Amino acid sequence: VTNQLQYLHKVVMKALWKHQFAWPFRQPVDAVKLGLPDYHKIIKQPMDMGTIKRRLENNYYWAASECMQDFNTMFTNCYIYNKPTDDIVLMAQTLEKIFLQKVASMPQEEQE
Amino acid sequence: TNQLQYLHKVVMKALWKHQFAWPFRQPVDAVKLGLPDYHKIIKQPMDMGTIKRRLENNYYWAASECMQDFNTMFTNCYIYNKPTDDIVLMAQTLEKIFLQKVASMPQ
Ligand SMILES: CC(=O)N1c2ccccc2CC[C@@H]1C
Ligand SMILES: CC(=O)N1c2ccccc2CC[C@@H]1C
């Protein structure tokens, strides 16, 4: 438990989890359900806000930057795999802007 | 602001001198690269040279605005290029550093 991780849980995750574009991101991409047999050939580290939220709730992370990298991986996976014109990309872009806006006000020094 | 000074002198300086940074220091030249669909796909081009100039001319009102530009630069890369292109790996490496440095930005 640190100040920055607390910020990431109470402010960042909170804002993103409840967002109207969040639903595709709340649980891992299900390649069988979506009919996407190449998903795991292209994305090697899948990530989603369910996993991140669980990690925050279970004090999995040692540094804020580790949680931040998971958010970033989640978004990057989306941009890499999907077509440029897919709606999911716009949804990801919207959530990521909120992520960055919030991260701009995160406590600067990690103190346990 | 203090934050924009940090993005200029600590964050951008670190990214700029990185060994994977050269493709990102100026706008994508679609003519020179022979990529006639680049601008049909990427509608908001961005690069660190534009960001640096914006930091130097007091263009940004807040740190958040400048962070969005970095993000757009990286997202453009992921969206346009093939998943297996080296440039994607290069962007990912630089993006990690960006976020690492951003976490220590003055509040
Ligand atoms: C989050 C994501 O990238 N996807 C996703 C995840 C859940 C629901 C729909 C979609 C659209 C396709 C794509 C594989
Ligand atoms: C930065 C970037 O995305 N590109 C770029 C920019 C400069 C030099 C090479 C490359 C590889 C293709 C791609 C269009």
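Shown for chain B, in order and in Swiss-Prot numbering: 76-182.
Even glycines carry a Cβ here, placed using N, Cα and C.
Database features, via Swiss-Prot:
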- B:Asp112, B:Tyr155, B:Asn156, B:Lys157, B:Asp160, B:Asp161: protein binding site (BINDING)
- B:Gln78 to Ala: Loss of homodimerization (MUTAGEN)
- B:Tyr113 to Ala: Abolished binding to histone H4 acetylated at 'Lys-12' (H4K12ac) (MUTAGEN)
- B:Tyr153 to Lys: Loss of homodimerization (MUTAGEN)
- B:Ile154 to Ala: Partial loss of homodimerization; when associated with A-182. Abolished binding to histone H4 acetylated at 'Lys-12' (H4K12ac) (MUTAGEN)
- B:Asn156 to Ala: Abolished binding to histone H4 acetylated at 'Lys-12' (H4K12ac). Abolished binding to histone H4 acetyl-methylated (MUTAGEN)
- B:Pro158 to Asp: Abolished binding to histone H4 acetylated at 'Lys-12' (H4K12ac) (MUTAGEN)
- B:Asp160 to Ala: Abolished binding to histone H4 acetylated at 'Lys-12' (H4K12ac) (MUTAGEN)
- B:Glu170 to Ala: Loss of homodimerization (MUTAGEN)
- B:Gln182 to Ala: Partial loss of homodimerization; when associated with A-154 (MUTAGEN)
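Comparing B:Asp112 (protein binding site) with B:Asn156 (mutagenesis position), their Cα atoms are 11 Å apart once rounded.
A distance below 8 A between C-beta atoms marks B:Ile154, B:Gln182 as the recorded positions from B:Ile154, B:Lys157, B:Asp161, B:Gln182 lying next to chain A.
For B:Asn156 (mutagenesis position), the same-chain residues 6+ apart in sequence whose C-beta sits under 8 angstroms from its C-beta are B:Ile162, B:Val163. The distance from the Cα of B:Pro158 (mutagenesis position) to the Cα of B:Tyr113 (mutagenesis position) comes to 16 Å.
B:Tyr153 (mutagenesis position) has a Cβ environment of 24 other Cβ atoms inside 10 Å. For the mutagenesis positions listed here (B:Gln78, B:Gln182), the lowest count of other CB atoms within 10 A around the CB belongs to B:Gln182.
Of B:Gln78, B:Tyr113, B:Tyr153, B:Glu170, B:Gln182, all annotated as mutagenesis positions, the residue with the shortest Cα distance to B:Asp160 (mutagenesis position) is B:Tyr153. Relative to B:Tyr113 (mutagenesis position), the binding-site residues with Cα atoms inside 10 Å are B:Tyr155, the candidates having been B:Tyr155, B:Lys157, B:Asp161. A C-beta separation below 8 Å, combined with a sequence spacing of at least six in one chain, links B:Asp161 (protein binding site) to none of the other residues. Separation of the C-alpha atoms of B:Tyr155 (protein binding site) and B:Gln182 (mutagenesis position): 34 Å, rounded to the nearest whole number. Ranking the recorded positions B:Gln78, B:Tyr153, B:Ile154, B:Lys157, B:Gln182 by Cα distance from B:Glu170 (mutagenesis position) puts B:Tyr153 first.
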